[PDB]
Structure formats: C-alpha cells, structure tokens
Amino acid sequence: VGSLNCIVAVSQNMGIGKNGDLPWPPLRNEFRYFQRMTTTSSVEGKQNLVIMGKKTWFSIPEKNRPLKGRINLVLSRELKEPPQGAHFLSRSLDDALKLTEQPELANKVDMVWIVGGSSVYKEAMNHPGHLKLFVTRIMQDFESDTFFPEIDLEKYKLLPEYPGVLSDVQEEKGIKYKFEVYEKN
Ligand SMILES: NC(=O)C1=CN([C@@H]2O[C@H](COP(=O)(O)OP(=O)(O)OC[C@H]3O[C@@H](n4cnc5c(N)ncnc54)[C@H](OP(=O)(O)O)[C@@H]3O)[C@@H](O)[C@H]2O)C=CC1
Ligand SMILES: Nc1nc(=O)c2nc(CNc3ccc(C(=O)N[C@@H](CCC(=O)O)C(=O)O)cc3)cnc2[nH]1
Ligand SMILES: [K+]
C-alpha cells in the first residue's frame, strides 16, 4: 500500500471522544463529509477499506454497521474473529495493510482510510511514505476523554486547498468548523 489516509474531527482542545461517543452534538454535514471521503471510489470493481480500533467500531450506531459501501476492518489484540458485522480483523496496523495484498482482497481494495481511535492514528501518522490527514477543526472546546496530538509541521504540510474539500468556515447547529488537509511524503 503506497498511501494511507487518516480522517478525524477534533475540538479546539484536541478532543475526539467522550464516554464512548463524540464530544459535540451530531453535525450531520460533517458526518456526510466523513461518509463521502471514506466511501468515494471511482475505480470500478473496488471499494475503499476503513481501518478502526475496537472502541471506534462499537461507537458507530449498530444500525450503521458495517459502514456501507466500504470494507470494514477492526484492530484488536484480544478478538477472536471480527465483531458482528465487520468484514475483517487484524492484530496490528502492519498486519492489516499486509492483508490487503493477499488473494481475498488483492483486487478488491482501492483507498485505505484510518478512522480512529488515538493509537491507530498515532501509528498511521508515523508510517513511512505518503500520508494524508483530513482533519476537521471544530472551533470550540468540548469536554473530552480521548485526544488527537498536535500535528508536527516538520513532517506534515497544511495544504492551502484540496480538490473536493470546502475551504471556508462551516457552521451547523451554531458550531463552527473547518476542513483541513495535511500531507507528508
Ligand atoms: N472525532 C473523531 O474523528 C473520532 C472519534 N472517535 C471517538 O474516540 C473514542 C474511541 O477511540 P479510542 O478510545 O482511542 O479507542 P480505539 O477505537 O482506538 O479502540 C481501542 C482498542 O482498539 C484496539 N486497538 C487499537 N489500536 C490497535 C492496534 N494498533 N493494534 C491492535 N489493536 C488495536 C484494542 O483492542 P483490544 O483491547 O481488543 O486489543 C484497543 O483496546 C470514542 O469516544 C469515539 O467516539 C473515534 C474515532 C474518530
Ligand atoms: N471527519 C470525521 N468526523 C467524524 O465524525 C469522525 N468520526 C470517527 C469515528 N466515529 C464514527 C461514528 C459514526 C459513523 C457513522 O455512523 N457514519 C455513517 C453515517 C454517516 C452519516 O450519518 O451521514 C457512514 O455511513 O459513514 C462514522 C464514524 C472517525 N473519523 C471521523 N472523521
Ligand atoms: K469503486
């Protein structure tokens, strides 16, 4: 796999989660952005793969699992088999990427998206070679118990724009946010 994508939404205090859910009220267009970015593939015959930790999997409402139109892979050191509805299970990020090149997934996976949580992001972001980080900056503090680190501008560049990503401040339910894209090579 020659590129990875991470996608995350963060509060001003770097929060991503609280009590097994998001720290903020539901932002429907932000969710639709997540859906669009992770699902969209114009390569006929293939789907994108989403990789996530176990707590992130159980944080998705059961009626939306597995995430439709995507191959869903969960990371766990304890399971077993994939949780009910998930397509695949791997014991590490390295194992997950290796799995995509084996016969079952060989001609089936287009883009790989890392969708959380904290550990999965940390390792992906240190992974050699090309990485893009799609970061939604929610422009408020929210009480949180799970966090995303400050991005190191030594390794990553904030792209001034990116095709298909809106550049202006967004607002839903009185909450302002903006879509950012970072890249390292
Ligand atoms: N705002 C946002 O963009 C997002 C928010 N969230 C929020 O974050 C919280 C969940 O994230 P977090 O608490 O970080 O948990 P994770 O989703 O990362 O789940 C943690 C568990 O996943 C497994 N795991 C994680 N990394 C690896 C690895 N590299 N290899 C093998 N197994 C791994 C382990 O399972 P085991 O113990 O079975 O080994 C671990 O205990 C929730 O509040 C959720 O709502 C989640 C994603 C994005
Ligand atoms: N940008 C971004 N925003 C997030 O909310 C987000 N959340 C997580 C993990 N949490 C979740 C929670 C629910 C769903 C979910 O049910 N998504 C469905 C419905 C989308 C919609 O309502 O429009 C999906 O089909 O993607 C996805 C990820 C990871 N990266 C993110 N990245
Ligand atoms: K496709």
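The residues of chain A that appear here are 2-186 by Swiss-Prot count, in order.
Determination method: X-ray crystallography, 1.3 Å.
Each Cβ is built from the backbone N, Cα and C atoms, and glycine gets one as well.
The annotation domain 'DHFR' is assigned in Swiss-Prot to 4-185 on the grounds of sequence analysis.
Sequence annotations record features per position, and here Swiss-Prot assigns NADP(+) binding site to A10, 16-22, 55-57, 77-79, 117-124 based on experimental evidence. Taking the Cβ of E124 (NADP(+) binding site) as reference, residues of its chain lying under 8 Å away and at least six apart in sequence are, in sequence order, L94.
Around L23 (mutagenesis position), a 10 Å sphere centred on its CB holds 21 further CB atoms from the protein chains shown. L23 to R appears in Swiss-Prot as a mutagenesis experiment; the accompanying note says: Strongly decreased affinity for methotrexate. Decreases catalytic rate constant 200-fold. Decreases affinity for NADP and dihydrofolate over 10-fold.
In Swiss-Prot, the entry for mutagenesis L23 to F, W or Y states: Decreases affinity for NADP and dihydrofolate over 10-fold. The structure shown retains the original residue. The DSSP secondary structure for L23 (mutagenesis position) is coil.
For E31, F32, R33, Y34, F35, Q36, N65, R71, the entry in Swiss-Prot reads substrate binding site. Following the DSSP three-state reduction, the secondary structure of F32 (mutagenesis position) is helix. Counting Cβ atoms from all protein chains shown, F32 (mutagenesis position) has 14 others lying within 10 Å of its own Cβ.
Recorded in Swiss-Prot as a mutagenesis result, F32 to R carries the remark: Reduces catalytic rate 5-fold. Reduces affinity for dihydrofolate 9-fold; when associated with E-36.
Cβ-based neighbour count (10 Å, all protein chains) for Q36 (mutagenesis position) stands at 15. Record note (Swiss-Prot), mutagenesis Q36 to K: Increases affinity for dihydrofolate about 3-fold. Reduces affinity for NADPH about 3-fold. The unchanged residue is displayed.
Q36 to E appears in Swiss-Prot as a published mutagenesis result, with the remark: Reduces catalytic rate 2-fold. Reduces affinity for dihydrofolate 9-fold; when associated with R-32.
Under the heading of mutagenesis, Swiss-Prot lists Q36 to S and annotates it as follows: Increases affinity for dihydrofolate about 2-fold. No effect on affinity for NADPH.
While the structure shown retains the original residue, Swiss-Prot records the mutagenesis experiment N65 to F with this note: Increases affinity for dihydrofolate about 3-fold. No effect on affinity for NADPH. Within its own chain, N65 (mutagenesis position) has no residue 6 or more apart in sequence whose C-beta sits under 8 angstroms from its own.
Looking at Swiss-Prot, the entry for mutagenesis of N65 to S says: Increases affinity for dihydrofolate about 15-fold. No effect on affinity for NADPH.
With a cut-off of 8 Å between CB atoms and residues at least 6 apart in sequence, the same chain places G18, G21, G118 near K56 (NADP(+) binding site), listed in sequence order. Considering only the recorded positions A10, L23, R78, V121, the residue whose Cα is spatially closest to the Cα of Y34 (substrate binding site) is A10. There are 22 other Cβ atoms within 10 Å of the Cβ belonging to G118 (NADP(+) binding site).
Sequence-distant contacts of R71 (substrate binding site), defined as residues of its own chain at least six apart whose C-beta falls under 8 angstroms from its C-beta, comprise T39, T40, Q48, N49, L50, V51, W114.
Taking Cα separation as the measure, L23 (mutagenesis position) is nearest to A10 of the binding-site residues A10, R33, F35, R78, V121.
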